[PDB]
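Written out below as structure tokens is the structure these notes cover.
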Amino acid sequence: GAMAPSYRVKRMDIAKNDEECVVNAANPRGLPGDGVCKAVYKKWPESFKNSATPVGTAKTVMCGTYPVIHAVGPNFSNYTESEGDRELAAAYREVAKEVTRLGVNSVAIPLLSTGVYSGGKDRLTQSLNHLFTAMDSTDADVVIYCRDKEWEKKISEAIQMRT
Ligand SMILES: C[C@H]1CCCCN1C(=O)c1cnccn1
Ligand SMILES: [Cl-]
Ligand SMILES: [Cl-]
């Protein structure tokens, strides 16, 4: 565990993270995909051997000894708001199980279903709150990666609000 488990946010490419493992915003087919998933594929392509897993699940594949937790958020283009909300919360619960099982002291994590799976809606608060619901009972340091300057501020505010 971390001595004083924290949440932090950084605005940069999660492929450059300084944590003991990474969460991929994966597709269910284990394809290279786009956005975070493509960055992860370029940095850790070995981790896509048999990474395919259903929506709402996480499957970890090692790249060397570096764990890549492939977490499949729902595509809100395809799901109802109700069903997509349930699967998004479920994917984060599976991430917390994997982080715990791996025994890491830190994890780099993107906000699932906030990019091309968002159905064109702003889901920062929805996705971040499901992240907190899942990760709050873990003792790993969590570092959230984003790319948008306004999202960095909003994520940082939500972290600081609870301290
Ligand atoms: C998926 C995007 C684009 C479509 C509208 C919804 N949307 C955002 O609000 C957003 C997400 N992530 C970072 C910055 N903005
Ligand atoms: Cl960067
Ligand atoms: Cl996404």
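Think of each number as a place in line: the chain as shown, counted from 1.
According to its header, this structure was worked out by X-ray crystallography, 1.4 Å.
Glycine residues also receive a Cβ, built from the backbone N, Cα and C atoms like all the rest.
For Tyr117 (mutagenesis position), the count of additional Cβ atoms within 10 Å of its Cβ stands at 23 [all protein chains shown]. Following the DSSP three-state reduction, the secondary structure of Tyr117 (mutagenesis position) is coil. Summarising the annotation, Swiss-Prot assigns ADP-D-ribose binding site to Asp13, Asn27, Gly35, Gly115, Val116, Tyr117 and lists experimental evidence as the type of evidence.
In three-state terms derived from DSSP, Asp13 (mutagenesis position) belongs to neither a helical nor a strand segment and is classed as coil. Annotation of the mutagenesis experiment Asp13 to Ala (Swiss-Prot position 1343) in Swiss-Prot: Partial loss of ADP-ribose 1'' phosphate phosphatase activity.
Close to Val36 (mutagenesis position) in the fold, though at least 6 residues off in sequence, lie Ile14, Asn24, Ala25, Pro110, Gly115, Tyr145, each with a CB less than 8 Å from its CB. Taken residue by residue with DSSP, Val36 (mutagenesis position) is part of a helix. For the mutagenesis result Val36 to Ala (Swiss-Prot position 1366), the note given in Swiss-Prot is Partial loss of mono-ADP-ribosylhydrolase activity.
According to Swiss-Prot, the mutagenesis experiment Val36 to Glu or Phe (Swiss-Prot position 1366) carries the following note: Almost complete loss of mono-ADP-ribosylhydrolase activity.
One entry in Swiss-Prot concerns the mutagenesis experiment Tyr117 to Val or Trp (Swiss-Prot position 1447). Its note says: Almost complete loss of mono-ADP-ribosylhydrolase activity.
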Cα distance (Å, whole number) from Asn27 (ADP-D-ribose binding site) to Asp13 (mutagenesis position): 18
Cα separation, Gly35 (ADP-D-ribose binding site) to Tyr117 (mutagenesis position) (Å, whole number): 11
Which same-chain residues, if any, lie at least 6 apart from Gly35 (ADP-D-ribose binding site) yet have Cβ under 8 Å of it: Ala25, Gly115, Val116
Filtered recorded positions, from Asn27, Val36, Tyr117, whose Cβ is under 6 Å from an atom of ligand 2: none
